[PDB]
Every structure is written in C-alpha cells, then in structure tokens.
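A.B. asks: Would you mind keeping the following structure in view while I ask a few things?
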Amino acid sequence: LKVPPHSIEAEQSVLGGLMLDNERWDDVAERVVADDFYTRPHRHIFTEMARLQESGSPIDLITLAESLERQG
Amino acid sequence: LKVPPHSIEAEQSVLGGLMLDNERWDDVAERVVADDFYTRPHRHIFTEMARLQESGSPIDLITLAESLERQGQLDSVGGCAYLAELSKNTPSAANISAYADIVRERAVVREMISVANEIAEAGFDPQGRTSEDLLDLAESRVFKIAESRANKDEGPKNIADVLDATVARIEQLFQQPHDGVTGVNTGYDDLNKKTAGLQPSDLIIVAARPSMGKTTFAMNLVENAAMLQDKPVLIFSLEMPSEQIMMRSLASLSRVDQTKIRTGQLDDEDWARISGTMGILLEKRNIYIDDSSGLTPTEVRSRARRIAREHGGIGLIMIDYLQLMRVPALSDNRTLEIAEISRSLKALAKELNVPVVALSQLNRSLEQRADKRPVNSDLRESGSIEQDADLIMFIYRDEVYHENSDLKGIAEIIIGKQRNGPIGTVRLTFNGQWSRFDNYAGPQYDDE
Amino acid sequence: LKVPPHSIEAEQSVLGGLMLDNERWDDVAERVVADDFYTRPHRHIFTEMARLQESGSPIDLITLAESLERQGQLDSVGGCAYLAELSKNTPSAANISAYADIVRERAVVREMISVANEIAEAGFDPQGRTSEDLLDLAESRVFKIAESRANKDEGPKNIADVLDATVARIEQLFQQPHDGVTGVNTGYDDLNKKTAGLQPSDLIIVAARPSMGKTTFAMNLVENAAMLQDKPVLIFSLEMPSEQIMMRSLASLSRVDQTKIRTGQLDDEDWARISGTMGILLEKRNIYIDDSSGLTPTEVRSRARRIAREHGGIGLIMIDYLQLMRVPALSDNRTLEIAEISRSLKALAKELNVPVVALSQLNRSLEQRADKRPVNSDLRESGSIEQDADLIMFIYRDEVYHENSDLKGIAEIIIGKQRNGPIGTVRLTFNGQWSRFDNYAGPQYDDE
Amino acid sequence: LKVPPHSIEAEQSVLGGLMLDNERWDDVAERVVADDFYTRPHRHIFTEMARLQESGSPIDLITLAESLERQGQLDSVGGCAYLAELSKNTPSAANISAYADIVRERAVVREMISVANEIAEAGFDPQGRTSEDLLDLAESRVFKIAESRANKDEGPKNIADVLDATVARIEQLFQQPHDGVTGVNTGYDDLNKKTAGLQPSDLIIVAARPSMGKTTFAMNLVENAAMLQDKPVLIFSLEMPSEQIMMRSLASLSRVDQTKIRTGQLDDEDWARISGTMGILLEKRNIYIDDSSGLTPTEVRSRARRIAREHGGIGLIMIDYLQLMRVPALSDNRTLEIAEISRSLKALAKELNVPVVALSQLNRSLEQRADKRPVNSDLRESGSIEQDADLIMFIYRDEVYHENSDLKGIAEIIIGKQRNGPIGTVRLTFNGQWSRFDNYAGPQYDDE
DNA sequence: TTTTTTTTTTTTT
Ligand SMILES: Nc1ncnc2c1ncn2[C@@H]1O[C@H](COP(=O)(O)OP(=O)(O)O)[C@@H](O)[C@H]1O
Ligand SMILES: Nc1ncnc2c1ncn2[C@@H]1O[C@H](COP(=O)(O)OP(=O)(O)O)[C@@H](O)[C@H]1O
Ligand SMILES: Nc1ncnc2c1ncn2[C@@H]1O[C@H](COP(=O)(O)OP(=O)(O)O)[C@@H](O)[C@H]1O
Ligand code: ALF
Ligand code: ALF
Ligand code: ALF
Ligand SMILES: [Mg+2]
Ligand SMILES: [Mg+2]
Ligand SMILES: [Mg+2]
C-alpha cells in the first residue's frame, strides 16, 4: 500500500487559522477547495465552513459545531 | 433516546458577552428572550440580567452576582467561578449576534417539536374531540408558529409604513442640489437629461451590431465615471485582453491616434500627452480590470463582493459581454442559460446597490429590413433581456449602411427602453481614430 | 406500543355486506377506499372486489376467491376460509353505510397519526432543513388532511337545488340597485360597460410587450378599487421595490410628473398636491404591498389568507407577474411549472371569492407580423394561461410602432377573451409623465 | 389451454329475441348467420329458424319445438325447456342489434384465430410448398377476412348504383325533400344527417381553441337530448360552477340576452320567459350536474353507475373536460395519464351502453399555419385521444380570425372521424348573446 | 412522450 502524497499538518494549520480569522477566507478560497482536503472529516468541515461564509455569518467553533450537527 | 435541541455553549456566550459590553443589549434582547433557553439556570441568569438592565444597573459580573446572592439564586446558578466561566468561553462579544441568532433557532425548533408532540398527543387520544377539532388545533398551532416568528421574512407591509419611507427619500433628495444627476454622471450632458445618470440597482444594457462601437462607448462611460467620482469601478472584459483595453483608453484620454500607439510611431508631443494621462490615472487608482474568460455568474458575484468589501464599496461595474458568460448547470438549453444569467446580473445590482452595465449582441433579422435601427426584440437569444433591463441604449451609426449619408461621424444613442423615464434619441460625434464619443455640438435636431 | 385506533368489526361487516349485497357497493365506495382498512388482508380483499366489479363480475364468495387465487392473493388474505367467516359474521348489509363511515373515520385518524409521526421525526431530525421548510410542510399536511373534508358528501344529485340557488342569486342582484357594475369598480366607464367590474372568483390577466404599461395599468386598477370600496387590496410586487411602486402611485394620484418626484425637484404647488394625496391614503389604510421576490404558490396562499383573516376578507389581489413565481418541485419542466402556477391562482380566487389580477408577458412572434396587435396565443410559456383565465386584456399603444400614427397618446385595451361577456376594444388616454391612464373623453370611434 | 373467445349470453339473448319478434329476424340474419355462433346446438337452432323463414312459417316456441321434434333436434337442444329458457334470458327483442354485433365480432375473431392456426400449420410443415405459396396463401386468407365483412364505406361505388341514385334523387328532390334523420336526436336536423344522432357505446369528442363555443355547444346538446327523451342525463363540470352553467342554460332556453341575467337588469317580459323555462325543467327533472373539481376515472364511474341504478340507466353523459381529470398513480407521465383517462372513459361508455361526450383542447401549432381549421393531429397531449374516439367534432368560426370575413355569425362543425357514415362540414348560426347554436337556415352553400 | 423558446437555411404565394 504505497502512501498517497498528502500533508495532514498543512490541512490542520489551514483549518485552524480560518477558525481564528475570517479576513483570510479569500486567500484560501482561491487556493484550495473542499475536494483538496485528504481526510473526509476535513472535507466535511471545509464544506460547512464555506456554507457559513457564503451565508455571511461569523466563523467560530460554536457555529461550526451546530452547522455540522445540523447535517449529522 | 432523543435529546431536544439546544446550544449550551451559545447560551454561555450570549450570557458572557453582555457583561463586557452592554451596548449590544438591544440586539440580544430584541432577537431572543429568557424563554428561548433550554437550561433553567441560564433562564434565571438572563431574567436577573434583564431586571438589572431595567433598573439602570450596568450589566457586569459584580452586579449579576450581587443580584443573584440577594435573590438567593446564586447557589442555583453557581457562583463567582461559574459566572466567571460563563464569560471565559465567549469567543467574542461582537459575534454575540450569531450566538443570539443560534439561540433563537434552537428555541424555534424546540417550540416546533413541542407542538408536534402536542399534535401527536391530541391525535392519539381524541379526548372527545372530533376530527374537525383536531384540524382546527393543528391550524391554530401552525398559525401561532408563523405568528411567533415576528416577521423575519418581509411579509406584506401596510401602506402607512411605505409612505413614511418614500416621503423621507424624496425629502432628502430635495436637500442635495445635484440638479439632474441623481446617479453616476455619464459625462454627456445630453444623455444625463434623459437618464439622469446611471441609477443604482439598475441593469443597464448597451447593444449594437458588431463593430458599431459597443465596447468603445462602454469604456467611455467607465472613464467618465472614474474621473467624476471616488468609488472603484470594476471591468469584466471577457472578449479582449487587458492590454488592448488600456491601449484604447490611452488613445481616448490623451487624444492620440490609436494607430500610432498600437504601432509605436509616436512623436514627442504624443509622449507628452500619454505621460499626462498616466499621471492622472495613477493619482486616482480606482479602476480594476478582470480579463478572465467564460466566467460564471457565481464567480462574477464573488469577485465584485471582494472589491466592494476591501475598498468601501463599488461605484459601477461593466460586463463585456452578456452572452459570453456560462452557467454549466444549464448548458443543454441556451435560452434558459441566458435567462439565468440575466436574472443573476439583476440580483447582483440590487445586492450591492450599484449600476451594472452589461453589453449585448443583436440578431441578424435587423439586416433584412428596409430600416436598420435596432428595436427591443432584436437582442440575441433574448428571452428575458428585454424584460429584466431597466434601461436599453442602442448604438446606431448610419454612415455604416448608407455611404452618402448626411450623418457622417454622428452616432445615435437610441433609448429603446426606460422603466422610470422617457425614451428618445441622442446624437454624439464619433471619433473612431481616438476611440471616443464626443458631445454633438451641432444644431439640435428635434426627436420625433 | 401505541396501537392506532381501529374497528375491525366495521371492516368485516362491510366486507360481508359487499359479498352478500353487491348493490350497496356504492355506499362503501362513497365513504371508504381500499386503503382505509386497518388490516392489510381487508385492503387486498377490497381491491380485488373493485377489480371484479369494474369487470362486471359479481362480488361473491366464489368469484372473489377465484380472482384471488388467479392473482395469488388468496394465500395472503388467508384463503376461502377467511372469506367464508366474513360472510358468516356479517348478518346483512342493512347498516353497511354506518360501518363505512366508521372505517373512514379510522382511516382518517390513521392518516393524522402518521402526519404527526412524520412531523415529530422531522423536528427530531431536520437534516439541515430550515424552520420555514417544516412550517410549509405542516401547512401542506393540514391542507391535505382537510381535503377529504372539502368535497366528500354529495355529487351531482339534485337539479331542483340548482334552480333554487340560481334563481335566488338573480333575485338578489335584481333587487340591488346597482348601475350594471356587479364586481369591483374598475374606475373607467367604458371598461365597466364591457366587463361589469372585476367579478369575484375570477382570474383576470393583463398582458403586453415590455414597457407597454402592464404595471402602470394594473396599479391604476388597484388605486381605483381602494378608493371605491372598503375591503383591503393586496399587491405582490415580485419585480419592483415597494418604494418605486409608491412613487408612481404618488405621481398618478396627485398628477405630478414623476420625473420631479424621482429627482426631488419639487416646487411648492407639487408639495401641496403630494400632501393632499398622503392625507387620503392614510385615511383609508386598506392597501398592502409585498415586494418579496420569487414566491411559490403556497407562500402566496399563506399570506393572502392571513390578511383576509385579520381584516375580514380581501377585495382584490394583484400579482406582478406570473412568470416570476417558482415551483421548486417542477423546476425541470418550465411548461409544467407555468401550468401549475396558473391552476393554483385560479383555485386561490375561488377559495377566497376575490378577483385575482395577474400580469403576463408576450412572445416575440408578435413582432414578426405586419399587424402587431396581440392575440391569445402570444402569452409567454403559456401552456394553460389562455385556457384558465376568465378575462384577458391586452395593452396596445400604436405610437410605439409607427412614429407617424395619428393615435398619439392613445392606448387600446383589447379584450382577448371573456367567458361570460362580449369581446372588443376600449380606448384610453396614456399620460406617461404621471404614470396614468384616463378615460378617452375625446371623440369615440365605433369598434368593428 | 386457451379457450377461443365467444359470447354465450349474446347467443342466448339473440335466440330469444328472434323467438319473440320475427320481423327483425332479417336484420339479425344479415348481420350474423348460423355459423357465426360458438356452440353447435345454437348453430342448429339458427338453421331451424332460417328453414322456417324460408318456408315462411312463424318463428316462436311452438313452431321451433315442432320443427326440432320432427327433425329429432329437440333433444339435442335440451328440449322445450331450453327453448323457453332462451327467451327468458332475452330481456327484449329490440336490443337484439347489439347482441348480434357481438356475435358477429366473436365470429370474426374466431375466424381470424383459425386462419392464424392454419398459417402456423403450413409454416411448421412446408411439405415442399415454396415461400411464395405460403405468402400467397397468407395474403389470400387476410383478404378473405377483410372482405368477408360487408358493412359500408368499403370502396368506390360502381356505375350502375351511381346512375340509379342520380335519377332517383333527381326525381325525389323536385317533389319533396324526404329527410330521414332516424337517429338519437341532437336537436339540429343538419347534424343528424351526417351523424344519425349520438350512437350509444361511443366516445364522442369535441375540440376547439379557447373561447370557441366548446362548452356552449356541449350544453346545447345536453339540453336538446333532455327534452327529446326521458332517460336522465349527467354532467361533470370540472371548470365552471353549477350556477354559471345554469345561468347559461336559462339564457339559451328562454332566448334572453345573458348579460341581463348576469347583471340582473331584467324586466317583466324577460321574467315571464324565465318563469316559463323553469316550469318546463322542473316538469321533467331528469338532469343531474356535478361540479366537483379534479375527479378521477374511478370517481366518475362510481357516480355514473349509482345514478343509473337509482333511476334505471343514463341517456347521456357530458364531461368538461378531458384534460382536467387526474390519475394520481400515473402522475409523472402526462402522456400516460391522458392515455389512461381516455381508455377508462371508453370502457365506461360501453359498459353502461350510453354515449359519452368529452371535450378537449388543442395545441398552439394550429395558429401557426395559414389555414387555421383544426385537424386530428392538433389534439393536445394526444397520446391516444384520436385512437379511442369514435367521433370527433371540431368547432371553427372564421369571424374570430378575420373581421371582414363574410361568415359572420357562422360556425362550422368539422367531423374528423366516424365509425359509420361520411365526414364533412356542418354549418350553424352562433348566437353568442343567448349562448346558443341554431340551424343554418340561410343559403346552404355546397360543401367542397 | 409531450409542450415551449431561440437560431439558421431553403422553397413557395
Ligand atoms: N484607428 C481607427 N480608425 C478608424 N476607426 C477605428 C479605428 N480603430 C477602431 N475603429 C473602429 O471602431 C469601431 C468600434 O470597435 P468595437 O468597439 O470593438 O466594436 P464592438 O465592440 O461593438 O464589436 C470599429 O468598427 C472600428 O472600425
Ligand atoms: N416621465 C415619463 N415620461 C414619459 N414616459 C414615461 C415616464 N416614465 C415612464 N414612462 C413610460 O411609461 C411606460 C411604463 O412602463 P411599465 O409600466 O414598466 O411597463 P411594464 O410594467 O409592462 O414593463 C414605459 O414604457 C415608459 O417609457
Ligand atoms: N353576451 C355575449 N355577447 C357576445 N358573445 C358572448 C356573450 N356571452 C358569451 N359570449 C361568447 O361565447 C363564447 C363561449 O365561450 P366558452 O364556451 O366558454 O369557450 P370554451 O370553448 O373554452 O368553453 C365566448 O367566447 C364569448 O365570447
Ligand atoms: F467585435 Al465586437 F462586440 F462585435 F467587440
Ligand atoms: F419592465 Al416590464 F413588464 F417589461 F415590468
Ligand atoms: F373558456 Al375555455 F376551455 F377556454 F372553457
Ligand atoms: Mg467589443
Ligand atoms: Mg411591470
Ligand atoms: Mg368551456
């Protein structure tokens, strides 16, 4: 089982920073997309993050937790 | 087991936030109330908070703890540590609106779930109630749910409210003495008399046959808007590269034969003029160009939003042109695709409160007629282009069709539609060499 | 477990009665169906009985058993022995009707129980659904449940009652000393002669090409109706903001060129007239404006009923315009979507007993003819728009198409369809500056 | 084991009717012969009656038993007991026409099966026969079945018949017209000739564009049928309330301008006419009208059967209109939904033996052509409407499309299909004021 | 399977 090329640490840094700040969303929106993330959990979080952002709502742990909870 | 929905953390944040800043008290109070919480101690804290606010006492930890201790509810809700933890987990007070909005949503869902349980309880056991009564209770409960929302969806509005807003708008328009130009200045005084500028929230359209000056006129509008105000203007050039557009603009502003610019056979005076134009443009710096091809309506909206957010709003956006945009979801039916694009452009204008100037092409049926001036029903593939547009300007140069025309170098701006305003024709001198439309100083010919 | 209420005795008595006396099968069919039975074997037996009866085969203990064996359901239902026991249990079909109603009540109770269960699940597992989605779901389920109670009592039956009801209405109208007008007063004498006002329970339609004046005419009818009666009038402006609608209606009533109102260049006399209009509007307070975009037929019904309930009925409903309404279910077939919208609006008018005025657009095929007067088959996407409307009015302004036309500032209201009246043309004056249509007091031209 | 199709009841009913009435034996003999049955003893009986008719002896129980006893066939046919039973099965001798046709139809089907069996036999065992022999044998058999049917409208008339018809009709015309009609009266003499009335078990169709008199014509047929018979008539008005339908009927029967009735501006003379009409209608009391909306083929069948059983049969059924019925099961394919609806109506029509009139709409393609007269291909969603229809009438009014046409107030009924008789055009006068059609007494232009 | 809206080429009156 050859290891597919991926970097979890970079993904974790990107997801955490976006949680910290909202002004850089554009910086990452152009660069990466939901399909970019390797692990499905990260893919789910980014999709929820995008859904909140395009709704014009603040990004935070509580908002993300509820939004992910809504979709199960 | 099924746990009724609730957000303890959000309940913590809303309670925590107000203790720092009380200015957002109205925002939290109007949005949510103590009945929205799922945990009883939180309801007790908010009830105390509302009482303290009504008493004029500042909202803070010390005042809250004092009130709870005096009332004896401090033990029930915790204490100094518990209330300190309440504010500790708050991410930011500014976000409190979202936390309050979340709390409202959880309460609404709980209210709906309770109603569903009440409906199920009533249905399972008639308790002497007939079928019709059960329908009535369901209707009454549903109406209550739609009643407890407190609008939130812009339902029908009484006429008294509308009159108050409209008369206010007219009164403020009275004060500012603009004398004709309510919207963006077009730069051609004959055109301002009819359009009164490019009004915000409009979908303007410029249409003409190929090589009639459609991109030459639009760029003149963009140049005049940039120099006659201070807000950024955004250009989506899906047809030509950015370099070609700028080569024309230098020729227009500096009034230098664009053949020399494109070819490089420039003299000393031409260099002097171009240097003057460059200084002016770099002094303002409020023009943005995006020459990417085949953009979808979503990409157009996203990029416009970012420019507006960063630079404090937009003043005008131009699209060149409408039919080059793509909607991949609707690609089997070109008629539906064009209708979707037109609707999106109108929606974008409303959202940003900015005029959108989208160019368009024309059918070939115009060329089978004895009279070759355009009409509304010539717009290409135009299902709803004629219906959504609030203003339609056609460019017609008679010299193209009749060589011996008397109107040599006199273009006509035919206003084919204007929702709020008259229609007519405007004559402008066309200097193709400089890629420019100028005011027609000649004698005014009455329009029929 | 929560066993749903049921009465197998009524089902068994009905089944025995059908097998004994097949003549009373109508009594069962007019109260219950195959799916009303608590036990599935009863449902299979009823369905087989219906198939046999529809084929002319008698419903007895032999034919039903033979049919079940051929279809293979004889094993699932139990066999001939179960049918034999059902025959023994039921004495006679003398009281079959009472049992059928009980089974209908049980079937209804099972349905409302299921609806309550579904709603509870949705609240417990919204799966991301917003509060509105469940609200509309609750409304639809209530409407479906009440549907069985709408028309389930009587069918054709009497004619004597039809004559009694009809003659009574003629007497009421005869006694009432009205001047030909029986519906809402349009405000234009020539139009009242042909239409006799906007009749209740009708679907009126106004159509024309872009910028012909569909909204200008429609708002004039709204203003005249509001001033000439007391019941509220409701407006759905899916296209223009409420503010723009008010500016037009403020210019029409006060007769002030709307150019000044829009631009704010008003003198003292204009402010006097606008003040007079505001006084009159605020005295009545029976106009409601809703400018939400993209409303489904369900939302239109919900908001219309709420206004009627609060203010004791409606007098007129205006929609601007048909094609802008949405039906997400039928979002693939546009033709079916338009057909559904038209059917719903006609039903809404009948339900509330109030004329509904819905505007519409026209095809481009009109613009390829020598005679450019609209006809019924020009309505856009119009599957059943022509087939459902009770009255269709077209707006034609000749001066738009011929600059030399003698009819300058004259509009023709072409009545393209009317089920219960003549068709013809009515000529009015168009004052665009004021956004108004006026009676054509000038010389009258007989209509061929 | 596949049992060849047959109709035992038809055989028994035909035999009994012949025994009772002897003057109609010729009609039965021409339509069906002894060999056309399925059971040998019944064929023997028919041979006995044919022999008796050849000798001229009366045909009845006594004569039939005498002939059978003399020939020894009395025991073969079960004796005199079965001879009496044959008449006991027959309700009446007048209805022998339908039973004889069924016997002929089964005979044709049996012959087809035998030919198919012979075809399989030859193909399975060529015996040396070339493919040409097999094909020629098959072709000859097909022609025998097709040509061994008699009937009418089966080819070009020869010369001898034409000459006799020419001289015969020339002689008759200059003396008297000699109109036969001899059909289920529709009230219009010119229409009875081309249709022989509305024959039972058919599925008639009326089609036209919106607002063409489609409902006006159907109501006139229902009224005329009601007065000229005693059997009840039924109406399913899925579009207009019973009040509006009754208002039109009062205007039509009493010949009163229906605008006055709608607005109530009547006088003493008009009230006298209406009172007279109400007396006549209540005297008969044989019209039933249902205004339920969105019915299903099951619901109409149940209601129609109930009315028939209560009052002993239905003389006519009218539906307004076809496309408005609903079939929830097939609620995804409209084409299949309409196909099921049309099939169900035809099944009901033959099941009750009563004409069924169903209205239908038309496409918009009709208006595209230069000739706007409808054709059978214009029926809307016509998956199977044309196939099942036994008679199709289109309503046309040239005045609608041409103001200067000389056919003012003239409506053409275009028969686009018919089982028996020709297809042509029938002119009528359309008095819209009274919501009525009248016989075209004017110059009867020769139809080309 | 049916109804709708847009292009482009031919033939006729
Ligand atoms: N140097 C020049 N001299 C004269 N005419 C020119 C020159 N450069 C461009 N034009 C003219 O300007 C016209 C407008 O071009 P353009 O705006 O690209 O048309 P559109 O964008 O409507 O297709 C063209 O018809 C072209 O002939
Ligand atoms: N100040 C004005 N002077 C002259 N004509 C005007 C003025 N304001 C509006 N109009 C005309 O009134 C018409 C009204 O258009 P509108 O009511 O929007 O039609 P629709 O609603 O069918 O699109 C427009 O065609 C416009 O040209
Ligand atoms: N008083 C009247 N004067 C002239 N024509 C009338 C009058 N009343 C009704 N009509 C005409 O009778 C026709 C009947 O239409 P209708 O039968 O409802 O159409 P459909 O064929 O769709 O059922 C209408 O087109 C209407 O114009
Ligand atoms: F060349 Al073009 F619109 F025809 F830019
Ligand atoms: F602008 Al419109 F009908 F064409 F309101
Ligand atoms: F008026 Al209709 F079918 F078009 F009854
Ligand atoms: Mg261009
Ligand atoms: Mg409008
Ligand atoms: Mg009708």
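Here chain D follows Swiss-Prot, giving residues 24-471 in order.
Including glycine, each Cβ sits where the backbone N, Cα and C put it.
So Swiss-Prot has the following annotated:
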type    : residues                               : note
MUTAGEN : D:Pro81 to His                         : About 100-fold increased survival following 3000 Gy ionizing radiation
MUTAGEN : D:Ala130 to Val                        : In dnaB8, dnaB43, dnaB454; temperature sensitive, no DNA replication at 42 degrees Celsius in vivo, in vitro decreased helicase activity at 30, at 42 degrees Celius almost no helicase, no synthesis of primer RNA (pRNA), low ATPase activity, still binds ssDNA
DOMAIN  : D:200-467                              : domain 'SF4 helicase'
BINDING : D:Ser234, D:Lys237, D:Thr238, D:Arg442 : ATP binding site
MUTAGEN : D:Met242 to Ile                        : In dnaB70; temperature sensitive, no DNA replication at 42 degrees Celsius in vivo, in vitro 25% helicase activity at 30, further decreased helicase at 42 degrees Celius, low ATPase activity at 30 and 42 degrees Celsius, reduced synthesis of pRNA at 30, no pRNA synthesis at 42 degrees Celsius
MUTAGEN : D:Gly299 to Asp                        : In dnaB252; temperature sensitive, no DNA replication at 42 degrees Celsius in vivo, in vitro no change in pRNA synthesis, 5'-3' helicase activity or ATPase at either temperature
A.B. asks: In whole Å, how far does the CA atom of D:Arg442 (ATP binding site) lie from that of D:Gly299 (mutagenesis position)?
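C.D. replies: Pair distance, Cα basis, whole Å: 40 Å.
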A.B. asks: Identify, among the binding-site residues D:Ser234, D:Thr238, the residue whose Cβ has the fewest other Cβ atoms within 10 Å in this structure.
C.D. replies: D:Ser234
A.B. asks: Write down the Cα-Cα distance for D:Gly299 (mutagenesis position) and D:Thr238 (ATP binding site), rounded and given in Å.
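C.D. replies: D:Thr238 (ATP binding site) and D:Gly299 (mutagenesis position) have their Cα atoms 24 Å apart.
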A.B. asks: Measuring Cα to Cα, how many Å separate D:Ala130 (mutagenesis position) from D:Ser234 (ATP binding site)?
C.D. replies: 47
A.B. asks: Across all the protein chains here, work out how many other Cβ atoms are within 10 Å of the Cβ of D:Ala130 (mutagenesis position).
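C.D. replies: The answer is 19.
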A.B. asks: Around the C-beta of D:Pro81 (mutagenesis position), how many further C-beta atoms are within 10 angstroms, looking at every protein chain?
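C.D. replies: I count 10 other Cβ atoms within 10 Å of it.
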A.B. asks: Of the recorded positions listed here (D:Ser234, D:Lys237, D:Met242, D:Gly299), which is spatially closest to D:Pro81 (mutagenesis position) when Cα positions are compared?
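C.D. replies: That would be D:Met242, the closest of D:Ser234, D:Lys237, D:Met242, D:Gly299 to D:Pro81 (mutagenesis position).
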A.B. asks: Any same-chain residues 6+ apart from D:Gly299 (mutagenesis position) with CB under 8 Å of its CB? Would you list them in sequence order, or say none?
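C.D. replies: Sequence-distant Cβ neighbours: D:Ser277.
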A.B. asks: Let's check the environment of D:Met242 (mutagenesis position): how many other CB atoms sit within 10 Å of its CB?
C.D. replies: 23
A.B. asks: Are any of the recorded positions D:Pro81, D:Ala130, D:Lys237, D:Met242, D:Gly299, D:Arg442 near chain C, where near means a Cβ under 8 Å from a Cβ there, and if so which?
C.D. replies: none
A.B. asks: Name the residue among the binding-site residues D:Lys237, D:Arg442 whose Cβ has the smallest number of other Cβ atoms within 10 Å.
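C.D. replies: So among D:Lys237, D:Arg442, the binding-site residues given, the one with the fewest Cβ atoms within 10 Å is D:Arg442.
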A.B. asks: Rounded to a whole angstrom, what is the C-alpha distance between D:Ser234 (ATP binding site) and D:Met242 (mutagenesis position)?
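C.D. replies: Their Cα atoms are separated by 14 Å.
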A.B. asks: Quick one: of the recorded positions D:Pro81, D:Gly299, D:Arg442, flag those whose CB is under 6 Å from ligand 6, and say none if nothing qualifies.
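C.D. replies: Result: none.
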A.B. asks: Select, from D:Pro81, D:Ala130, D:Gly299, each of the mutagenesis positions with a Cβ positioned under 6 A from at least one atom of ligand 3; if none does, say none.
C.D. replies: none
A.B. asks: With respect to ligand 9, which members of the mutagenesis positions D:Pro81, D:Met242, D:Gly299 satisfy a Cβ distance under 6 angstroms to one of its atoms?
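C.D. replies: Among the mutagenesis positions listed, not one has its Cβ under 6 Å from ligand 9.
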A.B. asks: Can you list which of the binding-site residues D:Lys237, D:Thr238, D:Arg442 have their Cβ under 6 Å from some atom of ligand 4?
C.D. replies: none
